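The structure appears right after this line, and notes come after that.
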Amino acid sequence: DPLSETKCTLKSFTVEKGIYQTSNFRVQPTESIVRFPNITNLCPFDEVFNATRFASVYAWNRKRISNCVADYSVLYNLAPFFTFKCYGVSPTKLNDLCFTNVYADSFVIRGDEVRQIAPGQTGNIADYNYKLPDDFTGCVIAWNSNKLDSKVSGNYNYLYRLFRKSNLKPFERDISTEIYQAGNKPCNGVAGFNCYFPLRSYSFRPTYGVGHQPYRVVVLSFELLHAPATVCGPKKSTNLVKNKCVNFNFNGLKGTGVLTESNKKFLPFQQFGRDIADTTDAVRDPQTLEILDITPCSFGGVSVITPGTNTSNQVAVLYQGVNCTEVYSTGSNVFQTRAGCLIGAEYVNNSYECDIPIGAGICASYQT
Amino acid sequence: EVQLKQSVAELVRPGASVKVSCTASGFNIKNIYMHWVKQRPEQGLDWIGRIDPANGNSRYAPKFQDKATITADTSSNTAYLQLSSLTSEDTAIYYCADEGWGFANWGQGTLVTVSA
Amino acid sequence: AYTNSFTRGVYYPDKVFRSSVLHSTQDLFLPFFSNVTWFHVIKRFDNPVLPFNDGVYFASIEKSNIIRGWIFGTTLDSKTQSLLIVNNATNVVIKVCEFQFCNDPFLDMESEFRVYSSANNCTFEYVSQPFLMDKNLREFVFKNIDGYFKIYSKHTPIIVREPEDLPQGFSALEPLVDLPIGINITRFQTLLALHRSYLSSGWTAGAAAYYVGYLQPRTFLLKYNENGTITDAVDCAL
Amino acid sequence: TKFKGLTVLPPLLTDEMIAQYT
Amino acid sequence: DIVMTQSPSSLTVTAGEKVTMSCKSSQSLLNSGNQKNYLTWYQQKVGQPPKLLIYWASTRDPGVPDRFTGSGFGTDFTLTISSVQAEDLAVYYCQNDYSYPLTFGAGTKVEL
Ligand SMILES: *[C@@H]1O[C@H](CO)[C@@H](O[C@@H]2O[C@H](CO)[C@@H](O)[C@H](O)[C@H]2NC(C)=O)[C@H](O)[C@H]1NC(C)=O
Ligand SMILES: *[C@@H]1O[C@H](CO)[C@@H](O)[C@H](O)[C@H]1NC(C)=O
Ligand SMILES: *[C@@H]1O[C@H](CO)[C@@H](O)[C@H](O)[C@H]1NC(C)=O
Ligand SMILES: *[C@@H]1O[C@H](CO)[C@@H](O)[C@H](O)[C@H]1NC(C)=O
């Protein structure tokens with residue numbers, strides 16, 4: 001109890017009349033809040049998913065995207081997706097951790113040829129149209145698009161280059177339309193029995209069967225370099241808490257305190273504020289554009305007001321410089337003054353000479 | 001492509017700790033929060049837990065609580081196993097995981113048993 | 001031709017709000033009352049390749065909007081990455097690639113980009129609201145610290161341009177946009193849109209004059225008002 | 001004409017009481 | 001923690017004989033956002049580490065790809081193989097994924 005704390009701090013079994021500072025009142029953070037500015041721009045993976053005509057397998061479109069927040073959660077949320085196999089990276093860790101740049105390649109190919117477009121796997125089309133490097137870190141997204149990309153008559157929009165003179169370089173797209181010299185006799189630009197044109201036309205039809213239907217296949221390439229990383233998943237955010245002492249993480253400021261609305265007006269470029277002593281005084285909420293004042297958690301000295309143990313064993317506790325809305329247990333004749341909020345003493349309007357000085361004109365005493 | 005190497009099996013004194021390393025080759029471990037699993041010969045497979053390279057916050061199976069601990073080091077893509085005072089039946093072959101939709105990448109396996 | 005930088009080129013060092021605070025910060029600044037190179041243009045091609053050094057305090061008072069971007073780069077060659085800033089009336093563009101910069105880079109209404117002969121290893125591309133348009137002083141500070149390319153802006157309207165010298169008033173430069181770009185920069189060149197006549201009776205550039213100053217490590221005592229803006233400053237080593 | 005453990009205690013005599021003495 | 005019961009029946013059959021293997025999954029696991037359920041199967045050749053056989057309970061990964069369709073609402077999923085050969089001769093475990101407590105399959109073998 002406070003009286004025994006006073007006895008220990010005085011190292012005497014009898015404490016004389018007076019006020020003794022025994023301990024320190026401290027308010028610990030109840031909650032922890034983390035905020036980052038929300039999505040705003042979004043990296044358009046759905047756009048290359050939603051492209052009406054996917055690029056040719058040999059002339060695969062290379063889309064390098066940077067400086068945007070990427071939402072990979074919608075990719076898992078999307079039901080029509082059928083294949084999400086990943087190599088060197090967790091499918092669900094794209095949101096958690098990020099790379100510097102992302103390459104998206106959109107192409108339409110038959111179902112059996114989808115497995116041919118994979119690292120460490122070579123195919124009749126893959127070796128000459130699109131050969132994924134063995135060691136790249138990325139995910140291949142594939143799904144059936146027979147209804148969207150085929151008709152009863154037949155879809156000949158998508159074609160591939162069957163014959164190529166040399167092995168394809170990694171991350172290289174071949175757009176050459178030269179007639180392949182399959183035969184020993186020179187082609188000279190004229191199709192013949194020996195010379196076969198490398199490009200062949202697929203026919204996509206619903207009746208053509210599964211394993212050969214068109215598949216909208218998108219491969220995402222992630223590479224992290226010395227340059228700063230600009231595309232990342234949505235970092236965790238929490239709700240805003242006002243008038244309660246909480247740990248706050250406003251884009252990595254990492255401070256503790258109680259957050260209140262402030263009348264101060266920041267400049268548009270400015271993010272947080274500092275006082276004369278170079279202490280964070282106000283922060284702007286990244287989610288909104290409002291300005292939040294940061295005042296520290298309430299703390300102060302705990303002083304025990306006691307008459308002599310010869311007189312009595314009752315004690316009144318003073319919490320210096322603390323609003324006792326934030327605070328012997330409260331509810332026992334709790335009275336508030338400038339020196340602090342006094343617990344255990346009842347304010348009396350009549351005035352006597354000072355007995356135990358509390359502060360700011362308030363003096364405690366033991367009387368009936 | 002992407003390979004996870006298991007540490008060679010070390011004979012361990014009875015009632016002591018045993019450590020097995022799962023280093024990643026061909027790719028940094030930073031993008032992978034690998035999972036540890038234990039398999040006993042002629043017995044069902046079990047899931048030990050997982051490690052994240054940064055803020056690892058490893059969460060273990062309820063049966064293995066307070067006795068099975070696993071950690072990894074981001075530098076050199078190394079991982080580790082921490083298991084001590086294992087009985088012969090409890091000891092099982094440990095594998096690493098790709099934590100995908102299914103565990104695509106698995107270690108070659110470590111047959112570790114208390115033999116001293 | 002030279003002109004004194006009478007308390008010009010001061011920018012907000014950081015994004016920290018301060019109210020009625022005299023904050024003394026040590027950062028790369030244009031020293032007060034310092035020598036500033038001043039160039040005239042115009043065909044009379046005068047666009048020297050000025051070294052970037054720590055930074056550049058670019059300025060212009062062209063009421064005809066003659067200034068149409070800047071050129072940056074370590075060597076202005078395809079071997080190294082370079083900055084390209086082109087600012088159109090409808091929309092501005094910032095491209096960062098290994099541009100092979102021609103002898104006379106310019107924009108061709110604008111029909112086709114004619115600023116770079118080659119575009120390989122393109123890593124960065126940015127688009128924002130126009131800033132060079134809307135007789136008035138248009139002063140910028142460019143920096144390259146820790147791989148972040150920093151730009152500051154302030155469009156002060158000045159009633160008098162007859163003396164053809166920078167005003168003696170003070171105006172701190174609010175940051176406009178910062179670009180994450182890890183390359184190094186050791187050269188600077190200014191862009192002017194050369195029209196079909198150059199491709200020059202149709203297009204006139206008689207009023208295009210731009211002042212260039214170089215930043216230096218200095219200690220400044222910045223005065224913030226209760227609103228949070230820098231109203232005045234002093235250079236401790238002046 | 002500071003919350004790092006620095007607490008400024010109020011004087012026992014308020015300015016009104018000092019003025020009343022005066 | 002999720003209750004699982006995998007049929008360990010082993011059939012010594014010639015190639016071209018279908019086999020049906022299913023294991024119950026309690027709580028009827030259902031991923032939010034997408035209709036797909038996170039249930040997977042593994043194929044482990046004797047003396048070799050297990051590898052991903054099937055994921056999402058209805059999607060066939062590249063690598064010996066053939067059918068393996070499974071129909072269920074999270075209460076149960078059935079994995080079917082059209083033909084049995086030495087390559088498919090292995091031990092299979094079905095492990096739930098949507099539920100964070102992961103319990104692996106008891107084990108199922110096939111013979112030629
Ligand atoms: C194609 O565009 C449509 C229309 O925007 C997308 O449909 C929704 O996209 C939002 C993206 O924020 C998702 O949150 C919704 O769940 C989508 N709803 C449906 C019914 O799809 C669609 O995702 C885009 N991509 C594809 C492949 O269709
Ligand atoms: C955050 O999202 C809300 C809801 O869509 C939006 O009103 C707000 O503008 C977003 N934040 C910013 C900084 O735009
Ligand atoms: C805190 O104390 C002040 C006086 O010091 C008082 O006016 C106020 O009502 C108290 N409570 C709150 C919530 O501010
Ligand atoms: C800052 O805001 C106050 C309050 O309206 C205003 O009186 C003052 O002029 C403003 N200062 C500037 C520089 O905008």
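Indices start at 1 and increase along the chain as displayed.
Header says: electron microscopy, 3.1 Å.
Cβ from N, Cα, C; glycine included.
Listed in Swiss-Prot as a natural variant, C:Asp46 to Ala (Swiss-Prot position 80) is described as follows: In strain: Beta/B.1.351.
Long-range C-beta contacts of C:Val49 (variant position), restricted to its own chain and to partners at least six residues apart, with a cutoff below 8 Å, comprise C:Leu76, C:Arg187, C:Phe188, C:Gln189. One natural variant named in Swiss-Prot is C:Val49 to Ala (Swiss-Prot position 83), and its note says In strain: Omicron/XBB.1.5, Omicron/EG.5.1.
Where Swiss-Prot documents C:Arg68 to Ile (Swiss-Prot position 102) as a natural variant, the accompanying text is: In strain: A23.1. A 10 Å cutoff on Cβ-Cβ distances gives C:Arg68 (variant position) a total of 22 other Cβ atoms nearby, all chains included.
The Cβ neighbour count for C:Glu110 (variant position), using a 10 Å radius over every protein chain in view, is 15. Here Swiss-Prot describes C:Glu110 to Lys (Swiss-Prot position 154) as a natural variant; the accompanying note says: In strain: Kappa/B.1.617.1.
In Swiss-Prot, a natural variant is listed as C:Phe113 to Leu (Swiss-Prot position 157), annotated with the note In strain: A23.1, Omicron/BA.2.75. Look at C:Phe113 (variant position): DSSP puts it in a strand.
Within its own chain, C:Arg138 (mutagenesis position) has C:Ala59, C:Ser60, C:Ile61, C:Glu62, C:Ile67, C:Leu132, C:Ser153, C:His155 as residues 6 or more apart in sequence whose C-beta sits under 8 angstroms from its own. One entry in Swiss-Prot concerns the mutagenesis experiment C:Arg138 to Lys (Swiss-Prot position 190). Its note says: Partial loss of biliverdin affinity.
The number of other Cβ atoms within 10 Å of the Cβ belonging to C:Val160 (variant position), over all protein chains shown, comes to 7. According to Swiss-Prot, the natural variant C:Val160 to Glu (Swiss-Prot position 213) carries the annotation: In strain: Omicron/XBB.1.5, Omicron/EG.5.1.
What Swiss-Prot says about the natural variant C:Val160 to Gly (Swiss-Prot position 213) is this: In strain: Omicron/BA.2, Omicron/BA.2.12.1, Omicron/BA.2.75, Omicron/BA.4, Omicron/BA.5, Omicron/BQ.1.1.
One natural variant catalogued in Swiss-Prot, C:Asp165 to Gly (Swiss-Prot position 215), is accompanied by this note: In strain: Beta/B.1.351. Counting every protein chain shown, 15 other Cβ atoms lie within 10 Å of the Cβ of C:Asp165 (variant position).
If you take the C-beta of C:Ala172 (variant position) and look for same-chain residues 6 or more apart in sequence within under 8 angstroms, you find C:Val10, C:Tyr11, C:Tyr12, C:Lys154, C:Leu222, C:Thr229, C:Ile230, C:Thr231, C:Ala233. The natural variant C:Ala172 to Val (Swiss-Prot position 222) is recorded by Swiss-Prot, whose note states: In strain: 20A.EU1.
Quoted from Swiss-Prot, the note on mutagenesis experiment C:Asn184 to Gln (Swiss-Prot position 234) is: Increased resistance to neutralizing antibodies. According to its DSSP assignment, C:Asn184 (mutagenesis position) is coil.
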*What does DSSP say about C:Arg138 (mutagenesis position): helix, strand or coil?*
strand
*Top Cα neighbour of C:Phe113 (variant position) in the set of variant positions C:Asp46, C:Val160, C:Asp165*: C:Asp46
*Could you state the CA-to-CA distance between C:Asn184 (mutagenesis position) and C:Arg68 (variant position) to the nearest Å?*
23
*Have a look around C:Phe113 (variant position) and count the other CB atoms within 10 A of its CB, chains all included.*
15
*Write down the Cα-Cα distance for C:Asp165 (variant position) and C:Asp46 (variant position), rounded and given in Å.*
19
*Secondary structure of C:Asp165 (variant position) (DSSP, helix/strand/coil)*: coil
*C:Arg68 (variant position) in three-state DSSP notation*: strand
